[PDB]
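J.: I have a structure here, written as structure tokens, and I will follow up with some questions on it.
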Amino acid sequence: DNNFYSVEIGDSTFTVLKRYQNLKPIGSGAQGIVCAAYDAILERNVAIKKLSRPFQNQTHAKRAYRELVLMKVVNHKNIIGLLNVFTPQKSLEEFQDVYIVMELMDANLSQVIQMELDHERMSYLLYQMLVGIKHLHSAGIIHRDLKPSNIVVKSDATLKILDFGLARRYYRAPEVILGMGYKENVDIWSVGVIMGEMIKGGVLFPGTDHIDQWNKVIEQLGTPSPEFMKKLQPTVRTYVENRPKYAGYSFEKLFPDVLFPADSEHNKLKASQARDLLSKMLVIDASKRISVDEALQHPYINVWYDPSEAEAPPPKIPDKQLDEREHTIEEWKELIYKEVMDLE
Amino acid sequence: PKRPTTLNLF
């Protein structure tokens, strides 16, 4: 017919290249439902994510644009691989959906947290996140939204990061949730939490909303420094400064031996170093928090360190693009469209 | 210190 065709997966219509068969729903990442599919040409499992009229709204479009450009221009063993993009509508007039085809991993970290890792796994996984993160950063991209749902792993122990349709609940760094102003290590809090979660084997802060975290968080790490409170908005300083005050617990009492696996044959892969790294990462005040390089140089992580993994040449953006403008509906559509057509 | 190559997704 016209290369495309249509299946109903529940209430959603996927329209895709005939080469993509046997679609199964596998989940929904921020801005789109995603199908697993068999790719008849490559002879390979793939993943198809659909963004239905992504130009709909200011929010949506900003993110979809970011995601598009980024997914093109960024390439690395620890960042989900792009394989194909398309719309099945044959004109800018008639264009409404975008389809991004990616590699299919086995699972999201949700997931690894659940099971009982040895140290070389915990470390290696973490090393892989950090390396992927260093890559994004080396081109001034800051993810701001790293969490287990948006990080995927394979049953050969590789890990890749999904998502920049947010990149530029309590996994987000405080500097971020407190409208505070941020920097690259805003992504290191994310990792600190995730590692913390890997060790504990479940949720780190048994806390519901995007400020019921806060209390469970401060309850445990302890109320942040006075001369960090300044840095806050008077709007916000009031709220924080008003909360009860907590001493916190040591990292030994928060992450005690019993929770870690046996100290490995290897020198540096020990609960005392893991605890060390963690306590340098899971810090509330960003200017007191370790950077990605330091985390990479840290005895727990550096055992895998590989200059050719970690020091790849940055992606290069046009910096013409860096969402430095808001737009109207029409323009976005055109932009996305240009961008998608550019990707065919 | 060798890189793991398996990971059990049970």
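Note that chain B carries Swiss-Prot numbering, so the residues on display, from first to last, are 158-167.
Quick check of the header: X-ray crystallography, 2.8 Å.
Every residue, even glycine, has its Cβ placed from backbone N, Cα and C.
Okay, these came from Swiss-Prot:
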MUTAGEN   B:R160 to G  Abolishes MAPK9 interaction
MUTAGEN   B:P161 to G  Abolishes MAPK9 interaction
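How about a rundown of where these features are and what they're close to?
T.: With a 10 A radius on its CB, B:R160 (mutagenesis position) counts 15 other CB atoms from all the protein chains. Secondary structure at B:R160 (mutagenesis position), taken from DSSP and collapsed to helix, strand or coil, is coil.
With a cut-off of 8 Å between CB atoms and residues at least 6 apart in sequence, the same chain places nothing near B:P161 (mutagenesis position).
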